[PDB]
Amino acid sequence: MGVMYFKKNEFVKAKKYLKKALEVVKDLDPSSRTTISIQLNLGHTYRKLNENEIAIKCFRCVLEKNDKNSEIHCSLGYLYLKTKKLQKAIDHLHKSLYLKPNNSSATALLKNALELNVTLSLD
Amino acid sequence: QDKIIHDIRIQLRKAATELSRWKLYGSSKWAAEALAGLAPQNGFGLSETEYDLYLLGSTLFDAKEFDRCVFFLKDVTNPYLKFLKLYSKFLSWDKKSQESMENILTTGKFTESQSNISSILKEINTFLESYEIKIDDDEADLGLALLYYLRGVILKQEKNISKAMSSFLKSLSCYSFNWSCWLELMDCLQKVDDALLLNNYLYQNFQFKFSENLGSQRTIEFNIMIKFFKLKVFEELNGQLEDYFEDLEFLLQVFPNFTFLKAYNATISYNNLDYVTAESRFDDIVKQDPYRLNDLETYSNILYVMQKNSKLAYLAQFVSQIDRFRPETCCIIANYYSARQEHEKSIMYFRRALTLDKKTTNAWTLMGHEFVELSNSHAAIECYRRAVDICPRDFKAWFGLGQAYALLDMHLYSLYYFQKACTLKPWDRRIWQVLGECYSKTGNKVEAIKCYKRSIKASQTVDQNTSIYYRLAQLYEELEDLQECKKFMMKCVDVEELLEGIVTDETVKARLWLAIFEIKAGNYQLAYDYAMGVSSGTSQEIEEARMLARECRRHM
Amino acid sequence: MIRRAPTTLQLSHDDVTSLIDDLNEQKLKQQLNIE
């Protein structure tokens, strides 16, 4: 249902129902494609909602729960590129392309990060 | 000294035996060796019905039948016998936990995944939560420290470094004098500013459990190997040293003829690029302990720079004579083949050494260098990558990628790789200059000067600065600062006087451009003076200078 | 009875391209102020 309400671009009832699902399953299902999926989806809704702060923390906790995942690294790199933290996003991008070969969107985002690194002149 | 040395002997005897009892070879090897350098207390919490299992578990581990040990201890409610099963369960998984990509390079064959440790980590958390006495207060003993240390290393496997520090520091508080625990603490830093922050934690927040330890050892500053901790951190990464020289002296007075200290002490010379003093310090160790093979690849690395192949060949012969399948033996032999320009065969022995530990010193990086000379340029860049993943503190691993990508047409990748290595070793003169040279492709000329001007200052000797002076003028030519081009290209002309008139090709272009510029400025007499200054070089520059000289005379 | 992978969606192409375009806007307009 949270995915369903995310699809119609409502972004409020989706968040509410996904949060309700997560509080229902706080105690059990620590892993096995249920907690990972719900938390990743909630973070994606927050990202589309421009509330990037809590999104950083939720994506980080998902990443520390399970690490071999290209999607989490690509989304975290996108979140960092939304802010100005290119130093901490290029490593995540490189790891994402290490994990999965093509990742065309990740390649384009990383290339844009490269042009940013060229442009910036930080000490 | 006085009773302080005597108090170390008794307690160090403990760390040598109990650590060896519960199958920790690496930690006990250091502690037992420290007894020889230094100038049967028994007790454990066990019952007769449970003591047999420890004998059962220990002897199967010694026979290297790892997995059967796990089954025979399927249930164990002992506080710290559970560690022995869990340790065997961890290693049984690790030997088959080889990453697919990394495996192709380390073998060349060219042909349940991780959920075990997830259950392994959860078991430790479940056991500790349901255990009678936690880490808090003056409770706990040696056994619980092993559980937390084992919990910490599994946490580092998933790169949960932030929580890994808390586990390791918590284990060391319960039981000190465990060397293997601190080695894993080294790999958690991967940064410079946290080390002082971690140092602040030890000086203020950290506290020892005086119940287990002996007298004058709960205090941090009277502890002996907290100095060993400070010694190790400030050699892996220099940064800013705090009391580094003073505490080193005290540790040298204690532990006479301790080989590890001398090897560490002499390694400082290699890190300072003082090769002549490094060999003398290394040689004394060889005489004292000929059968010690640890950190001998550094001896081969130093001899490689000196290119003393005759001396190096005998070292390989001597090393391989007594042992032929330890990682340092194959690494030295692989280093030998490189000296013979047989870079195509050095990979084989580097490959063999890696399959022994798969977490070595900088043997991954030396493998990458040998590929570069073969112009593969693609095995090397991925071989260099593996060294980054294991030890992100390695200067050479990052530099190899940036150097390799410089040959590649896309130089934009090399900027980031050089930037990381720049923070690790800012003191190197080469990395700043190489970063600036690759950074000129970016088109942001302003930041290159800040890098370029730092390269000359860090380059020490002035004679090598003549080459980079010409690069400064060339970049300034891209901007409307042709006057700034003159002053710096004048500076390299002055260095020629300092360099006893080497009149190299770099100043040949420097002299001709200045005559041309002064001619454009109407200063014919001045430009005529530098016209005869180009008395050597290629024929074209001689002809052009004479044309400038002929031109200048007409206008006078 | 077995449950398949629950539906999860990642970064599409349209939103990442829009961020690329906006990112170009902000690395294009500031150098005009500098110049």
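Here Swiss-Prot sets the residue numbers for chain B, with the shown residues being 6-44, 75-146, 182-626 in order.
Each residue, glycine too, has its Cβ placed from N, Cα and C.
Some features that Swiss-Prot has for this protein:
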MUTAGEN   B:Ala39 to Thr  In CDC23-50; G2/M cell cycle arrest at 37 degrees Celsius
MUTAGEN   B:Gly80 to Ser  In CDC23-44; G2/M cell cycle arrest at 37 degrees Celsius
MUTAGEN   B:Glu398 to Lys  In CDC23-37; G2/M cell cycle arrest at 30 degrees Celsius
MUTAGEN   B:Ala404 to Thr  In CDC23-39; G2/M cell cycle arrest at 37 degrees Celsius
MUTAGEN   B:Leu485 to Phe  In CDC23-56; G2/M cell cycle arrest at 37 degrees Celsius
MUTAGEN   B:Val573 to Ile  In CDC23-40; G2/M cell cycle arrest at 37 degrees Celsius; when associated with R-103
From the mutagenesis positions B:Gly80, B:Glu398, B:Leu485, B:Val573, pick the residue whose C-alpha lies nearest to the C-alpha of B:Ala404 (mutagenesis position). B:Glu398
Between B:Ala39 (mutagenesis position) and B:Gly80 (mutagenesis position), what is the CA-CA distance rounded to a whole number of Å? 27
Of the mutagenesis positions B:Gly80, B:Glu398, B:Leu485, which sits closest to B:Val573 (mutagenesis position) by Cα distance? B:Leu485
Of all listed mutagenesis positions, namely B:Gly80, B:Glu398, B:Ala404, those lying near chain A with CB under 8 A: none
Residues that sit under 8 angstroms from B:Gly80 (mutagenesis position) by C-beta distance, when 6+ apart in the chain: B:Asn113, B:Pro114, B:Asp211, B:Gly213
Is it possible to get the count of other C-beta atoms within 10 angstroms of the C-beta of B:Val573 (mutagenesis position)? 16
Find, among the mutagenesis positions listed as B:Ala39, B:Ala404, B:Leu485, the one whose Cβ has the highest number of other Cβ atoms within 10 Å in the structure shown. B:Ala404
Pop the Cα-Cα gap between B:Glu398 (mutagenesis position) and B:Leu485 (mutagenesis position) into the table, whole Å please. 34
Quick one: what's DSSP say for B:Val573 (mutagenesis position), helix, strand or coil? coil
Could you tell me which three-state DSSP class B:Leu485 (mutagenesis position) falls into? helix
Please work out the number of neighbouring Cβ atoms within 10 Å of the Cβ of B:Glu398 (mutagenesis position), leaving out its own Cβ. 23
